[PDB]
Amino acid sequence: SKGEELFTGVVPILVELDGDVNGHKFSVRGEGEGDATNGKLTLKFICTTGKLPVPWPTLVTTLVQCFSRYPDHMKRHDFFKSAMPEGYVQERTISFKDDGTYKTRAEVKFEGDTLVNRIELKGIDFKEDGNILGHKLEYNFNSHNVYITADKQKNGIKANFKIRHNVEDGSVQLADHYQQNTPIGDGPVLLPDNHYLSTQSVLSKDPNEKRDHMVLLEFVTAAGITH
């Protein structure tokens, strides 16, 4: 696409999230850059409202799949880049087993020469001393495949996947993801055959940043179609 050629270089990324979970409102602001050619990106996020009322790992999937490395033999199946620069809306339901639910609406688009992910997040019916609101999750992240299928009737795609969050006691907190994406603009986009993205996320801290924050390195690649 014309859209994919916008990602040949190193693209600045701005992430802005406004959140409201069980009436706890918060905001997050991330800045970094993405290298789609190689399928890696680096971001640093600050909670600008003080202490984050949920664990950072529970926000990772919400906080730019346009930066995936698609292999040349799969380029015809990159919806995310095809929708650029005007971008796409991305919506999820994230259902935390035996706990509450996030509902997210994001717009991913270029503002000037920056790729911006603007998100609204509403979380309902969380337990005040469960794993999320009690901050009982480990500050780490497992690798996962996101299985993507076309949604022809919406000129977009959908995806389903389970995220497994390690709990401090060694148990596992599941977060079932249901995702849908739709072009912001009108213009044609690539509607893909079934395939998946493989993602690895690496979380760290900056000892010199007193604000509640998350340093993040992500690898993302596409697979599952064979020329």
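Note that chain A carries Swiss-Prot numbering, so the residues on display, from first to last, are 2-64, 68-231.
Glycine is treated like the rest: Cβ placed from N, Cα and C.
Copied over from Swiss-Prot:
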MUTAGEN   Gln69 to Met  In Citrinine; leads to excitation and emission peaks of 516 and 529 nm, respectively; when associated with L-68; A-72 and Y-203
MUTAGEN   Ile128 to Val  In EBFP2.0; shifts the excitation and emission spectra to shorter wavelengths and increases quantum yields compared to BFP; when associated with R-30; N-39; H-66; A-72; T-105; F-145; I-150; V-155; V-171; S-198; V-206 and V-224
MUTAGEN   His148 to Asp  In Cerulean; leads to improved quantum yield, a higher extinction coefficient and is 2.5-fold brighter than ECFP; when associated with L-64; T-65; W-66; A-72; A-145; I-146; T-153 and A-163
MUTAGEN   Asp155 to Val  In EBFP2.0; shifts the excitation and emission spectra to shorter wavelengths and increases quantum yields compared to BFP; when associated with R-30; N-39; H-66; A-72; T-105; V-128; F-145; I-150; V-171; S-198; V-206 and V-224
MUTAGEN   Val193 to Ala  In mut1.5; shifts fluorescence lifetime from 3.03 to 2.72 ns; when associated with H-145
MUTAGEN   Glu222 to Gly  Suppresses the 399 nm excitation peak, leaving only the longer wavelength peak at 475 nm
Would you kindly give the Cα-Cα distance separating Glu222 (mutagenesis position) and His148 (mutagenesis position), rounded to the nearest Å? 12
Check the Cα-Cα distances from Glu222 (mutagenesis position) to the mutagenesis positions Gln69, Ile128, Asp155, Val193 and tell me which is shortest. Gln69
When you tally the Cβ atoms that lie within 10 Å of each candidate's Cβ, which of the mutagenesis positions (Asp155, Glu222) has the highest tally? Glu222
Nearest-integer angstrom distance between the alpha carbons (Cα) of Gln69 (mutagenesis position) and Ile128 (mutagenesis position): 26
Around the Cβ of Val193 (mutagenesis position), other Cβ atoms found within 10 Å total 24
Separation of alpha carbons, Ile128 (mutagenesis position) and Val193 (mutagenesis position) (Å): 34
When DSSP states are folded down to helix, strand and coil, where does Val193 (mutagenesis position) land? coil
In sequence order, which same-chain residues at least six apart have a C-beta under 8 angstroms from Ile128 (mutagenesis position)? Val22, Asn23, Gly104, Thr105, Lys107
